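A quick write-up on the structure given underneath.
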Amino acid sequence: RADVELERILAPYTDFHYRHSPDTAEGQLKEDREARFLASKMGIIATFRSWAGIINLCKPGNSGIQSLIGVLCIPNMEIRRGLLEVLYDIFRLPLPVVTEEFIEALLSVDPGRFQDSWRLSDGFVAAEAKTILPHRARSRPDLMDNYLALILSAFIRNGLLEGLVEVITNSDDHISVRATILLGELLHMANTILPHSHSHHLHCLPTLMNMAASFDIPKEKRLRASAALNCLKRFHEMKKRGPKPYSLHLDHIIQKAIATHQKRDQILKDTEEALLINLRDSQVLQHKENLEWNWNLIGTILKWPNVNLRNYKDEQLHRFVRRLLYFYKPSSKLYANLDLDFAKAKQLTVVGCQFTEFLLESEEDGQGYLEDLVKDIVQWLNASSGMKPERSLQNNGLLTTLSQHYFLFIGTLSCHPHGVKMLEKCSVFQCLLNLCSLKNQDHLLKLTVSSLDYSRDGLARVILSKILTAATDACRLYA
Amino acid sequence: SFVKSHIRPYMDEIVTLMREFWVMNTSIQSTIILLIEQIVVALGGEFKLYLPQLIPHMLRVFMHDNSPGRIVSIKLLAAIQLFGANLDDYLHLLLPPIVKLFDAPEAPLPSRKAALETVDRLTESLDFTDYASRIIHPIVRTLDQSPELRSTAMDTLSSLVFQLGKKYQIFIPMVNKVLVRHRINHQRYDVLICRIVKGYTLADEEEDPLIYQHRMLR
Ligand SMILES: Nc1ncnc2c1ncn2[C@@H]1O[C@H](COP(=O)(O)OP(=O)(O)OP(O)(O)=S)[C@@H](O)[C@H]1O
């Protein structure tokens, strides 16, 4: 039949008091309603994947898609909150969290939010790079965009944006936030997959701007329309920002790539006074109690341009360097013992990386400290890998403490040309070549394959080729 | 103060009463300002509905002020720091009067300090990224002709450049001239510009300040 058979599946939404079975148990009346909602949603999002359903639901007559938009413009906070989920999973968009403030639900739809696949055990860096880094294809058709553009055009033709605006203004906050986010996502998709004629007048939003600029309507509607416009602009800024590296290995990889691309094709002095003041207020030399130092000041005294332990021969600076070295060494059991999810854990790792690079910045005065640090790192790695007969099993500390970030130090040390020379002076590359052979620890190969740098030819590519050719099947697959 | 949010059905008329007896220079403003503060504490988020009607008078207080030591301006500024995220759609016609208050060389020094401090404290709940060019230049003008407002202006500048990420890197050579001309050392501004020029991470630079405030409130 014409308009009575297929359109039955969207009766639970269009009929506010829908009774499917004539004789049902009166005890279950809300669970039955939720089951009806779920089944109707699963059927509606399944008729929009076939052409015979798209064409038959969007017919130019009194179709079943206009009855779905019309009931969205009715202030019924039960049907209105359930139609938004169908609109969200029709366009394959991620759902925000159920909140009342826009700034908390905007953070939950961040393309760069942490996922369970990005953990070291699951998908350490390869799965994370897939999400944040874009595909290499810039002219492939990508039929998914074709389908989404057709669906979005069919929905805009029947007045979906006006309905979304009416939901944004005249509704609760729990639903206003979700409708604002859906409108932002649809407006971003428009200027990306729609032809110019279809999307050159959508960004005007006349029904919302005329409401946000009319001083005759009640002031509540005007103010909520202005707030909706502000939230739309904030969402657009978030969209044009982009996904950012969540982890610290991918961050270093991308930064090294950008630096290579920048340097392939081509500040304050702080002589003696400001240096000493910053060294004083850091609190490193006053007391040796850790976790109470001023780490921002340490970072800026390590990262300042011309402070490199080679032009400022001060005994206080050497005391500072020796204290930080003794703190960062794994044998001292001070930094290598703090657990993950620590309050300040990323900052300590960043400071350690820039410190082991600042030691390298002095090619003639920074040997006694850098060699000691890297030799202690090699000792710890040979002890934890299984090259000793004491325990040969220390995965319970590497996986749960900050002692796994000692691969980031070797990573940021292997990028520079003078860095690989120092790295080879000690038995570092031989240690990794030996570690590549074992069969019991697969996380160490993940850590060493995603930390080293392969920009220039040398001993860093030999380890990669050895892992790629002769290693455990899972480690070989990750490599 | 007793009925927090139930004053709404009778709030508009209250404003109508305040716009009639708020003459410019008499002893009646000292209590109107306290009434405004109490109304702000009571409504707490819904005050933006009744803020525009009280915006003109505030402006006429900022320029046409003949009070000894400009104490009415200081009271109004201390009352404005309570608005928080309410002056979001009205920061465009309420910020210029405050930026014009600390760059004027004839105004009393405590009033300029109060303006600098309210601009410094109004960034803990608002997005001051768009109004960057309107604040950067008056601050570098206040820094080279006022040897006593250096610390407070540097605190305001540091709180402002904390929101701006790499969007401030273009102003560094412009401010560095004034900073080295008068040997101005600030320890948090140095930290911020060191993390701006030389990278700290990639996700921390160019971040929405409201997102950071929300993630630090939790
Ligand atoms: N938690 C710690 N952090 C840094 N150093 C520590 C810590 N605990 C003990 N120390 C000791 O402090 C030493 C570093 O201090 P130095 O660089 O010798 O400066 P110093 O002030 O001469 O030290 P001393 O104790 O006065 S000789 C470390 O190598 C240890 O001897």
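Following Swiss-Prot, chain A residues are numbered 245-510, 520-732, in order.
In case you wondered, yes, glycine gets a Cβ from its N, Cα and C as well.
According to Swiss-Prot, the features are:
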- A:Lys274 to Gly: Abolishes deubiquitination by USP9X and increases interaction with MTOR. No effect on interaction with SIN1 (MUTAGEN)
- A:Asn543, A:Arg572, A:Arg576: ATP binding site (BINDING)
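Locations of recorded Swiss-Prot features on the structure.
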residue  : record               : CB count, 10 Å
A:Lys274 : mutagenesis position : 7
A:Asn543 : ATP binding site     : 13
A:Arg572 : ATP binding site     : 13
A:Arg576 : ATP binding site     : 15
Additional residues around ATP, ordered along the sequence, whose Cβ is within 8 Å of the centroid of A:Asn543, A:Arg572, A:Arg576: A:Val537, A:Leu538, A:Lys541, A:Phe573, A:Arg575, A:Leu577, A:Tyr579, A:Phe580
Where the record names A:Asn543, A:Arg572, A:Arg576 as binding ATP, the maximum Cα to Cα distance in Å: 15
A:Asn543 (ATP binding site) - helix vs strand vs coil (DSSP): coil
